[PDB]
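Okay, structure first, notes after.
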Amino acid sequence: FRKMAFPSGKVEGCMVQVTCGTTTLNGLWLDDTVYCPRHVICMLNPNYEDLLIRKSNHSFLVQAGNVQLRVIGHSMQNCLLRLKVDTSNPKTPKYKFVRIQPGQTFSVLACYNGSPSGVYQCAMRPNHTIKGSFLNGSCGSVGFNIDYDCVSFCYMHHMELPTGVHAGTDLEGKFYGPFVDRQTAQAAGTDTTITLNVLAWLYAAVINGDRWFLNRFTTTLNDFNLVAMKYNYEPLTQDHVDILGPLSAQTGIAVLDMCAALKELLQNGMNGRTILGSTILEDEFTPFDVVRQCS
Amino acid sequence: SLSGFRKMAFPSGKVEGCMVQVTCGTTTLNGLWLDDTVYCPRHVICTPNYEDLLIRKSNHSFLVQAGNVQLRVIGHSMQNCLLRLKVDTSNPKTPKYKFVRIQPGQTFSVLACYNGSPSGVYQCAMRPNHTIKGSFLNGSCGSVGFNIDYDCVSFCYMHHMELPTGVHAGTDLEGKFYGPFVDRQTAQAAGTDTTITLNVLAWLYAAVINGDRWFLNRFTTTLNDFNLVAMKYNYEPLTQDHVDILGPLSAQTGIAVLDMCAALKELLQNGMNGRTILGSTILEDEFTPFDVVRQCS
C-alpha cells in the first residue's frame, strides 16, 4: 500500500513567486488573483494592518517563471494577502477552497521561489499540525485534493514549529490550530493517533489478502475506547463507525470486530509481524483513501 | 534541521500531459505520447507469438485517446515488449525527455493512471530483485516511472504486470524487461529480495546532516567484515563502487563510509533500542544518495 499523492500538474500551473522587500515566498495564482501568506510584507511583534497600509501595489513583485505580473490591487483576508494582478492565469483549473478537518489527508506541492520541487501526501494531525518536509523558502506552498478534475485547495503553508512540524491556514487565511503568524513561544499541542484511519488501513490489509491480525472476539464501542484511549488513540464515535460501512461490507468484517482486532494489536503488539509491510500501525490513510487505492 | 523525511515524488505535470488511453479490441491500457509516437505495452494486442498477433492488426485496430481527443494511428511497430504507434498529431505538451535504464536500488516517481487518466503519484525504488512495490489497480498497465532533472524528464519504467506476491514488473522505455520476467503468464516469481544497503547508508548520512547522530561511534570496520554482518541480516553486499557513490555525503559530514558501516553494523546487531533515526523506528532503504541531497537541498 503506497501513500499516493494526487497528480500535481493542475497546481504546478498556478504557482508563482511573490517578493516584498527582501522577502520572497510562493503564491497561488488563480484567474486574476494571487494568494500568499501575509507575512511576505514582514517580527516578534507585527501589526499587519499598520504594515500593509504603508505598501502600494508596486511594493509587490509577482513572477510567473521569468515573467513579471503587475499587481493592480491588494487586500488582506485573515492571514493571507490577495493580490489582484493584470494577467489572468490561463491554466487556472476548476477549483474550490475547503477547510478540512483533522484526520483528513491531502497532497502538498512543495515549492521554492515559485518553482515546484516535489509532491507528497500527508494527514492533518488531530492537533492541526502537519508532519511535512519544508525547507527555507517553502511558505505559500499549498495542499489540495483532486476530485474529477476539480482542485479543492485546503492548505497554505506559513510556519515551522519548534518540534519541527508545520502550521498553516486554509485558503481563507484562517489558521489550522491555535497558531499565529509571528515568532512567539507557540508550540504543537498534544496529539493522538487517528483511530479511524488505522481501522481503514486494517481494512486495506484484509482487502489486499492479509488476515493474520484478526481474532474471534467482538467489542462494544465503549469497551474499545476504554482500551485504545490508553494508547493515545483518538476516541472513536458512532459517526466514525458509520464511515467504515463500505469497507466493512466489502470485506465481511463488522466494524466492531475490526476494533477488537485493533484492541488486541495494541495490547499484544505485532510480535515481529508486519501489516502491509509496516512494523507499525499506519494512520495517514482515510477510509476514502483506501477505497481510492483498493477498488 | 529536518526532523524527518517524506518520500517525495517529482511534480508530475510534465508526465500527465503525455498520458493517453490505448484500446485494441476489448483491451485498454495507458500509453505514453511523445512527439508523434505513442509507446505502450505490446500486450495491448492480447486478451504468445506477438509477431503473429500483430500481423492480424492494422492501424485502424488501435484506438488512441488523449482525454477527448482522438489520435489517429498512422503506423505501428513492435520494439521488444513495447508497441510504438505513430499518430497524426505531435504532442504539443511533449517535455524535454530521455529514456534511461534504471539500476537496482535507484528510485523514481510513478504516475499511476487509469485508462489514460492520471490518478496518483508516488515514489518507489527498483528492488534488488528487479520488482517494484507499487500500487497499480485494474487499468494501470502502461503507467510510467521517471525522474526529472532541471525540467528534463528521464523515463525509466513502464508497468506491465503484477506478480503472485503482489509486487510489480515492467520494462524500460526500449521495451526490455527489468529482471527475468516475460509478458506472458507463466509460473514466474520474484527472487528473494534484500535490503538496499547503499540507501540505508545514505539515509544514516541524511540523519547526521540533520543532527540525529546518536548511532555514531569511534570505530571502523573493513568492507569484508561489514559485508559478513550485512549479508547475515539480508542486506546487499556493499561494493567499492557503492563506497564511492557515498563520497559526497561522506565528505560533507567528515564520516568515512567504513566508519558509517561500523555504526550500521552495531544497529543491525543491537537494534535501535526503541529510538528513532530521523523519525523512523526502522532503517529506511528507499532514499538514494541523490534523494538525500534533494530533500536536504
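Residue positions begin at 1 at the first shown residue.
Using the three backbone atoms N, Cα and C, a Cβ is placed for every residue, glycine included.
Quick look at what Swiss-Prot annotates:
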ACT_SITE  B:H43  active site, for 3CL-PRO activity
ACT_SITE  B:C141  active site, for 3CL-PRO activity
VARIANT   B:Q185 to P (Swiss-Prot position 3429)  In strain: Isolate BJ02
VARIANT   B:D244 to E (Swiss-Prot position 3488)  In strain: Isolate BJ04
Report, as a whole number of Å, the distance between the Cα atoms of B:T47 and B:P48, which flank a stretch of 6 unmodelled residues in this deposited structure.
11
Please report the distance from the Cα of B:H43 (active site, for 3CL-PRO activity) to the Cα of B:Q185 (variant position), rounded to the nearest angstrom.
11
How big is the gap, in Å, between the Cα of B:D244 (variant position) and that of B:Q185 (variant position), rounded to a whole number?
40
State the three-class DSSP label for B:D244 (variant position), counting H, G and I as helix, E and B as strand, and everything else as coil.
helix
List of residues, in chain order, with Cβ under 8 A from that of B:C141 (active site, for 3CL-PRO activity) and at least 6 apart:
B:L29, B:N30, B:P41, B:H43, B:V44, B:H159, B:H160, B:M161
Select the most exposed residue of B:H43, B:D244, where exposure means the fewest other Cβ atoms within 10 Å, treating these as the recorded positions.
B:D244
